[PDB]
Amino acid sequence: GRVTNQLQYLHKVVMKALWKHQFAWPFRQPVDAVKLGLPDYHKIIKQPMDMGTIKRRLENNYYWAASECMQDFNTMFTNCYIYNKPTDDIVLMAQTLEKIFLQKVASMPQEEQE
Ligand SMILES: Cn1c(=S)n(CCSc2nc3ccccc3[nH]2)c2ccccc21
């Protein structure tokens, strides 16, 4: 429970841009193993993560520090590289989204205030 200048930057700057990105749609909500037909998804991915959950957590002061939030973004991206075949379009979409993420994090203000 906490609001800091970094967490605010992750919510209003970084996540805002990632969210409406043209390749964001598969990431805005939890992966639906049933709907998408991957009955083995949850046997391989033990810690599912998606942008909806991350956004909600930033809106409820769930995070104590920005690093905990960055870790969730990383898990979401990593889940995708681990589970899918190397050639899937989804892998390309996650790498594209992750580069934005890393680029924005590099400019995250360092004052870790509040
Ligand atoms: C296979 N595949 C699926 S399903 N979707 C849409 C459902 S959202 C989603 N997030 C994932 C994160 C990791 C793995 C599968 C994931 N599926 C795709 C969209 C575009 C291209 C390929 C796709």
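Residue numbering for chain A follows Swiss-Prot, covering 73-186 in order.
The backbone N, Cα and C atoms fix where each Cβ goes, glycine too.
Quick look at what Swiss-Prot annotates:
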DOMAIN    74-180  domain 'Bromo 1'
MUTAGEN   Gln78 to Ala  Loss of homodimerization
BINDING   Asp112, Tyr155, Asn156, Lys157, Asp160, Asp161  protein binding site
MUTAGEN   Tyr153 to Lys  Loss of homodimerization
MUTAGEN   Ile154 to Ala  Partial loss of homodimerization; when associated with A-182. Abolished binding to histone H4 acetylated at 'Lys-12' (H4K12ac)
MUTAGEN   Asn156 to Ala  Abolished binding to histone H4 acetylated at 'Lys-12' (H4K12ac). Abolished binding to histone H4 acetyl-methylated
MUTAGEN   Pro158 to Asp  Abolished binding to histone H4 acetylated at 'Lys-12' (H4K12ac)
MUTAGEN   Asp160 to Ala  Abolished binding to histone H4 acetylated at 'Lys-12' (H4K12ac)
MUTAGEN   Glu170 to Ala  Loss of homodimerization
MUTAGEN   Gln182 to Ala  Partial loss of homodimerization; when associated with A-154
Message: Given a separation of at least six residues and a C-beta threshold under 8 Å, show me what packs close to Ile154 (mutagenesis position) in the same chain.
response: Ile116, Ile117
Query: Taking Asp112, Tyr155, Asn156, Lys157, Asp160, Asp161 as the record's protein-binding set, what's the max Cα pairwise distance in Å, rounded to a whole number?
result: 19
Query: Could you give the number of helix, strand and coil residues in the domain 'Bromo 1' (74-180) as assigned by DSSP?
result: 71 helix, 0 strand, 36 coil
Task: Measuring Cα to Cα, tell me the gap between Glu170 (mutagenesis position) and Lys157 (protein binding site) in whole angstrom.
output: 18
Query: For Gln182 (mutagenesis position), what is the secondary structure by DSSP, using just helix, strand and coil?
result: coil
- prompt: Roughly how many Å separate the Cα of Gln78 (mutagenesis position) from that of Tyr155 (protein binding site), to the nearest whole number?
  reply: 30
Task: Inside 10 Å of the Cβ of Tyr153 (mutagenesis position), count up the other Cβ atoms and send me the figure.
output: 14
Message: What whole-number Å value do you get for the CA-CA distance of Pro158 (mutagenesis position) and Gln182 (mutagenesis position)?
response: 36
Message: List, in residue order, those recorded positions out of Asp112, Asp161, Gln182 with a Cβ under 6 Å from any atom belonging to ligand 1.
response: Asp161
